[PDB]
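Note sheet for the following structure.
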Amino acid sequence: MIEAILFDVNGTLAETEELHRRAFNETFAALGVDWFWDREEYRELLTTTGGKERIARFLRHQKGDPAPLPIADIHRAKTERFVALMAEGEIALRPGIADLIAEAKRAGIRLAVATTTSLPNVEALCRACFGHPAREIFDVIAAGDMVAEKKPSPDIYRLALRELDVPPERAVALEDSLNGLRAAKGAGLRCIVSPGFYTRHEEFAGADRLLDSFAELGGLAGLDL
Ligand SMILES: O=C(COP(=O)(O)O)[C@@H](O)[C@H](O)COP(=O)(O)O
Ligand SMILES: [Mg+2]
């Protein structure tokens, strides 16, 4: 059996990206700029992880209004919006996720998050979906700007593994996206993928398992081999 499970957040714990998109767009509108990311645009922008990095990519060549604030300030406002939206309880965990975490806890298996997303989003999602602070759910939280290079860099996973003190051969990652799979694999981890809306078009070569739902894992034993 594995000794630790490392979870991605967006698209893994919950289907969140349309809520991120909303938060971006509503922030743009509040700032009085003409920017608006439709699904087609957002699907492409999602291949750059981290909201600051995504905004920067967009600004490099978009031909609408110039940024009126630093990126970090735009992103901070977006995060406050996302947190507020997340709290409303419209988003639930993806099927299978709650049950896996409960089984892991009963088995004494160590749990981490390993995410590109801002730390407040992790807290918001945990409070909403689990009813507790994130550090009551996960033993280790590796998020956001804790590393210099985001997925597909393995660095966030290497951070999480160091903090867990579990060798990669005894752990497993759950992911939804190709950049996530690449990051996990680059850290030496077996990786179970279940994609979503934005990510299903991707090919997931090297995934240990590729599932339509985490409810198909089959319990902790499905994380083995
Ligand atoms: O690329 C990401 C995927 O998160 P994960 O690694 O959990 O799949 C994030 O940048 C989110 O799109 C937005 O969150 P922020 O705006 O907070 O970055
Ligand atoms: Mg993800």
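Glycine residues also receive a Cβ, built from the backbone N, Cα and C atoms like all the rest.
Annotated substrate binding site per Swiss-Prot: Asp8, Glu17, 50-54, 75-78, 115-121, in sequence order, evidence recorded as a large-scale study or a structure entry. For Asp8 (substrate binding site), applying a Cβ distance below 8 Å and a minimum sequence separation of six or more within one chain yields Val113, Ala114, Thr115, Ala173, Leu174, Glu175, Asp176, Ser177, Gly180.
DSSP classifies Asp8 (substrate binding site) as coil under the three-state reduction. Residues annotated as active site, nucleophile in Swiss-Prot, with a curator's inference given as evidence: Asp8.
Within the same chain, residues at least six positions away from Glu17 (mutagenesis position) with a Cβ under 8 Å of its Cβ are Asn10, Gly11, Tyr42, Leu46, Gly196, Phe197, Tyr198. Quoted from Swiss-Prot for the published mutagenesis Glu17 to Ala: 40% to 80% decreased catalytic activity with xylulose-1,5-bisphosphate, but no effect on activity with ribulose-1,5-bisphosphate.
Under its mutagenesis entries, Swiss-Prot includes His20 to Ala with the note: 40% to 80% decreased catalytic activity with xylulose-1,5-bisphosphate, but no effect on activity with ribulose-1,5-bisphosphate. Within the same chain, the residues at least 6 positions away from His20 (mutagenesis position) whose Cβ sits under 8 Å from its Cβ are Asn10, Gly51, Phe82, listed in sequence order.
Record note (Swiss-Prot) on the mutagenesis of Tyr42 to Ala: 40% to 80% decreased catalytic activity with xylulose-1,5-bisphosphate, but no effect on activity with ribulose-1,5-bisphosphate. Residue environment of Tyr42 (mutagenesis position) contains 18 other Cβ atoms, counted within 10 Å of its Cβ in all protein chains.
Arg54 (mutagenesis position) has a Cβ environment of 21 other Cβ atoms inside 10 Å. Quoting Swiss-Prot on the mutagenesis of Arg54 to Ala: 97% decreased catalytic activity with xylulose-1,5-bisphosphate, but no effect on activity with ribulose-1,5-bisphosphate.
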Checklist entry - Cα distance, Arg54 (mutagenesis position) to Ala77 (substrate binding site), nearest Å? => result 15
Checklist entry - Those recorded positions, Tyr42, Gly51, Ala77, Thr116, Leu119: which ones have a Cβ sitting under 6 Å from ligand 1? => result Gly51, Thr116
Checklist entry - CB neighbours of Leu119 (substrate binding site) within 10 A? => result 17
